[PDB]
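Below you'll find the structure, written out as structure tokens, and then a few comments.
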Amino acid sequence: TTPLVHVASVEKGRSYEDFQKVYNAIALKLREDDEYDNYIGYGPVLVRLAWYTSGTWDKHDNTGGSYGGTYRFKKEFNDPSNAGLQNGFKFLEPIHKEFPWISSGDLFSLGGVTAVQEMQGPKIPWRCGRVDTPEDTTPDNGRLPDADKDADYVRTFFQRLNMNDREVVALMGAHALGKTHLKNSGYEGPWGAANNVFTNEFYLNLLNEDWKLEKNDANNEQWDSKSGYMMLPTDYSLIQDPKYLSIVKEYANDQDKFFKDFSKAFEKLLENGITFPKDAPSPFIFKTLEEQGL
Ligand code: ZEM
């Protein structure tokens, strides 16, 4: 019906310390389950999960987003759009059991933040307060982007998430992480060499590698390099469009700028649709396990 307002409500009696403990649990499990996906680890899929769940948001009616933490995935993950995400949810289940008080939305988004930081990425301010909304679920059907599209599609798509050119290019840098799996999305191959280390490699590879457009074993077109890397048509569109290209070059030449811009864009993504009271706690900046000597 009429647009609904989602006000962040801090989990009763919880403070920064409580959430750092959750972060630590996630970070410790990331370290422990090192063999997942041929030793890439769960970091990438957790970042994907955080993006996907938040990416369901629609600025027009404030439906979807990370707030409710309640979704209905098309074909129960047996669709090229969401196949693989169940791995992230399975990873987080034990965490939710250890900390039953945290909301699902807070857990899903915190998983993404934790993964980025533990993989040596930028610190990402994170705010608690998402409230589970069972009875009000968001189906992912047709809400996330297709990979077989061009720059115009990408630009238009992200306008629904209230993201501009710089925000879009910065967010896509997350593809430095993990890889596409043929059986999941119909695409196969990593975007770079350091699959579980957050860097600006995505942009360097786009600009420096020799790419060739060809069909994969699923008959889908993707760009492949002699180094064994790949780029989705949507990734490659970032260097075909002149406006996107300039930004790709900027991030390829300034690691710090990319980190700062990604940090802002990612927090924004995870917070879309959420209203934070003026007297709400300041954003939390969690310490990595390394910083805590853990
Ligand atoms: C144009 C927009 C996008 C499209 C079309 C798109 C996309 O089609 C796909 C596809 C097909 C896969 C491969 C799935 C598979 O086979 O397992 C995949 C995997 C991952 N992504 Zn991705 N992505 C967009 C935006 C963003 C944004 C924004 C992200 C976060 C900031 C972020 C993070 C991650 C990550 C980390 C992965 C790797 C997951 C893994 O399991 O390795 N993405 N992404």
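Shown for chain A, in order and in Swiss-Prot numbering: 68-361.
Determined via X-ray crystallography, 1.6 Å.
From the backbone N, Cα and C atoms, a Cβ is placed for every residue, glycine too.
A natural variant is reported in Swiss-Prot for this position, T120 to I, and the note states: In allele 2. In Swiss-Prot, a natural variant is listed as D219 to G, annotated with the note In allele 2. The heme b binding site annotation in Swiss-Prot covers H242 and rests on experimental evidence. Here Swiss-Prot notes a mutagenesis experiment, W258 to F, with the remark: Substantially diminished activity. Annotation comment: Swiss-Prot describes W258 as active site, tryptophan radical intermediate, evidence class experimental evidence.
Sequence features annotated in Swiss-Prot and their locations in the structure.
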residue	record	CB count, 10 Å
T120	variant position	31
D219	variant position	10
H242	heme b binding site	25
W258	mutagenesis position	24
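Note on proximity: of the recorded positions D219, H242, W258, the one nearest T120 (variant position) is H242, by Cα distance. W258 (mutagenesis position) sits 22 Å from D219 (variant position), taking the C-alpha atoms as the reference points. DSSP classifies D219 (variant position) as helix under the three-state reduction.
Rounded to a whole value, the Cα-Cα separation of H242 (heme b binding site) and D219 (variant position) is 19 Å.
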